[PDB]
Structure formats: structure tokens, C-alpha cells
Amino acid sequence: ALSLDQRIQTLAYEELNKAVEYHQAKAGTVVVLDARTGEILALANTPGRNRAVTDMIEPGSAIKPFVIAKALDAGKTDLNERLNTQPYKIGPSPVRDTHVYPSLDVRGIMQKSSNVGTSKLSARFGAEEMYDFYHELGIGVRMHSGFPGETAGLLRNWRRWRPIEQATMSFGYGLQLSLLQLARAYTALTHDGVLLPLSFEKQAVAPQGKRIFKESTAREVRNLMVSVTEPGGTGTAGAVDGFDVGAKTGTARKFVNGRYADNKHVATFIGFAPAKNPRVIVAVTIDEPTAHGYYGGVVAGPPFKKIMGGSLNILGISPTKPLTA
């Protein structure tokens, strides 16, 4: 009794391969989950290996919602604090955003994808604490999917970390996980603070998961993530008619020839809807887009929008606001 929904799988596979063609990308992957049970509704790749489970990627900015959640959960920040987000350096390493934002509140940090803001929240925790937190999200912990070629991913031992590393981990450098592991982590935000195991089998009742955040934290973070798909956000291309969508964009520089490249990227878009009471998670990654943009929002947003809107329809979920399209 497989959890796969054939209509969603077909939609995912078609929209993924079309986006990869349109952006003249090298490859891509899509994961669709039930946001309340962790059932895997669709898993699609471009021709070749099962990259969704086999390929380790850097999460990039798709890790930031968890850093922000953890800071709010532990009371290290709140919705009122405006953080100084001026860029800075440690030795040769910069910690900088796409623009110089003099200050942002936590909403802004999410909305604009501020690396500086995220790093400062992370810096409020000790190294070992952050290491255990990344491990609790499942980073470095094998999925045991049943598929061959699956690895655990990479979480470097905290005793080894240089001063800069905790900072750069907070915007997704140096950690490695599969798209499936990353999609799994988002269940802690959608299932009210409780991380789910994921399953290829239909579930009559949500498995027991593991609490990572307070319900209230997860609820506030989901609302912050709606800012990503609204005007002002990095992810407006992923907005879905009739629904509020909480999402996060990511754009990761590819590490090639012992060097992070200036113009070779992995584009990611992960989101859930309905934002207040989510039922579906869709996670999209596009490797090396070379036409019509390279950022997560512009490249992976449009297929996210079609896969999410279509999935909501297939599952019979009612729009939460009037339609306009």
C-alpha cells in the first residue's frame, strides 16, 4: 500500500522536466510530502539515478527557517527585535547579504534571505548545541529508504569547527543532505513542531515523531514564511492562487574544482500550503540552470507553483481565499 499518488507523481515529473528544459539545467529533483503524516506522495527526478535520495546537496538558505525557529523557541530573539544586519568579515571570510540592509526584524531576515541576520541568531548558541540541533533535524542520519547508493549526508564534528564555520553553516554551507532529508525537516514546521520519519507506505495515523519546536513557534514561523511568497519576498514566483503559501528560496554556489563558483548554482524552492494548516510540502531543486535565471525563486518557484496548486486540487483541498486566476 504505497503512499505514492500517481496523479501527483505525473504532475511532478512533467513540471520538473519542463522547468529543467526551459532553464537548460543539468538535472533536477522534486519531493512531494503529506505535511501531517510524512507520507511521500511523489518523488521525481530527471532521467538517471534517483537523485532525491542519492545526491548530497548543501541546503543553502533552506536551512534558515530552522535556525530562526530555534532562536525563537529558546527565547534568544522575538518578533520585535530589529537586528543590525551590516555585513562583516572574519579573516578572509565575509558574512554578507545580497544587499546592505542596515537592520531587519526576524520577518525581514526570512523574507529577504539575510545571511547576516541568520548568522547572528545562530551565534547566540554554542557550537555543540548547534551541532546537536542539526543532528536532530536528521542531518548526517541515513533515511534507510531501501534504495541503493544512499548516504547519511555530512555534519562535521563540532570539535573541529573554526570560528567562521558555525556562522556559514547557518546559511547552509558545509552541511550536506539529500532533498528527501531536507523535505523531511520541513515536517517539523508543518506538523506543529514535530518532526516526522517519512514513509513510502500509507499511514492510518501519523507516526510518532519527535518534538523539535513548540507548537506556538512552528505556528509563528509558518506565518513568517508566508512573507517569502508575498510582495517584498524572494519567492513571489511560488505564490498559488486561492492559498497562502509559506516557502523558502535557496541559491547555492556549486563547489567545483576546490572552489565555490561565481556563476554555477543550485536553485531550490521548498514550501507548504495551506500556510496556517498545511497539508502538502513540495520541495524542488534544479541543478546548474543556464537560461532564464539562476536563483531559487525564479527557477524552482514556477514548477513549485504548478506542482503545489495541482496537488492541492488532486487532494481535494479547498482554497482558503477567493480565486483571481
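Every residue number used here counts from 1 along the chain in the order it is shown.
Keep in mind that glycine also has a Cβ here, set from the backbone N, Cα and C atoms.
Under the DSSP three-state reduction, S61 (active site, acyl-ester intermediate) is assigned to helix. Annotation comment: Swiss-Prot describes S61 as active site, acyl-ester intermediate.
According to Swiss-Prot, the natural variant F255 to L (Swiss-Prot position 504) carries this note: In strain: CDC84-060418, CDC77-124615 and CDC84-060384. Note: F255 (variant position) has non-local neighbours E58, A261, i.e. same-chain residues 6+ apart with C-beta under 8 A of its own C-beta.
A natural variant is reported in Swiss-Prot for this position, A261 to V (Swiss-Prot position 510), and the note states: In strain: CDC84-060418, CDC77-124615 and CDC84-060384.
In the three-state DSSP assignment, the secondary structure recorded for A267 (variant position) is strand. Cβ environment of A267 (variant position): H23, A25, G250, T251, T285, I286, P289, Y294, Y295, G296, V298, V299, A300 lie under 8 Å away, each six or more residues apart in the same chain. According to Swiss-Prot, the naturally occurring change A267 to G (Swiss-Prot position 516) is described as follows: In strain: CDC84-060418, CDC77-124615 and CDC84-060384.
Among the natural variants that Swiss-Prot reports, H292 to N (Swiss-Prot position 541) is described with the note: In strain: FA19 and CDC84-060418. Of all the Cβ atoms in the protein chains shown, 13 others lie within 10 Å of the Cβ of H292 (variant position).
Variant annotation in Swiss-Prot: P302 to S (Swiss-Prot position 551), described as In strain: CDC77-124615; the structure shown retains the original residue. The Cβ of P302 (variant position) has 21 other Cβ atoms within 10 Å, all protein chains considered. In three-state terms derived from DSSP, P302 (variant position) belongs to a helical segment.
Swiss-Prot documents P302 to L (Swiss-Prot position 551) as a naturally occurring variant and attaches the note In strain: CDC84-060384.
Under natural variants, Swiss-Prot gives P303 to V (Swiss-Prot position 552) with this note: In strain: CDC84-060418. Long-range Cβ proximity for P303 (variant position), meaning a same-chain Cβ under 8 A and a gap of 6 or more residues, is found for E15, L16, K18, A19, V30, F269, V284, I286.
Recorded in Swiss-Prot as a natural variant, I317 to V (Swiss-Prot position 566) carries the remark: In strain: CDC84-060418. Under the three-state DSSP scheme, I317 (variant position) falls in the coil class. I317 (variant position) has a Cβ environment of 17 other Cβ atoms inside 10 Å.
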Q) From the Cα of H292 (variant position) across to the Cα of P302 (variant position), what is the distance in angstrom? A) 12
Q: Translate the DSSP assignment of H292 (variant position) into the three-state scheme.
A: coil
Q | Cβ neighbour count within 10 Å of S61 (active site, acyl-ester intermediate) | A | 24
Q. Cα-Cα separation of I317 (variant position) and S61 (active site, acyl-ester intermediate), in Å?
A. 29
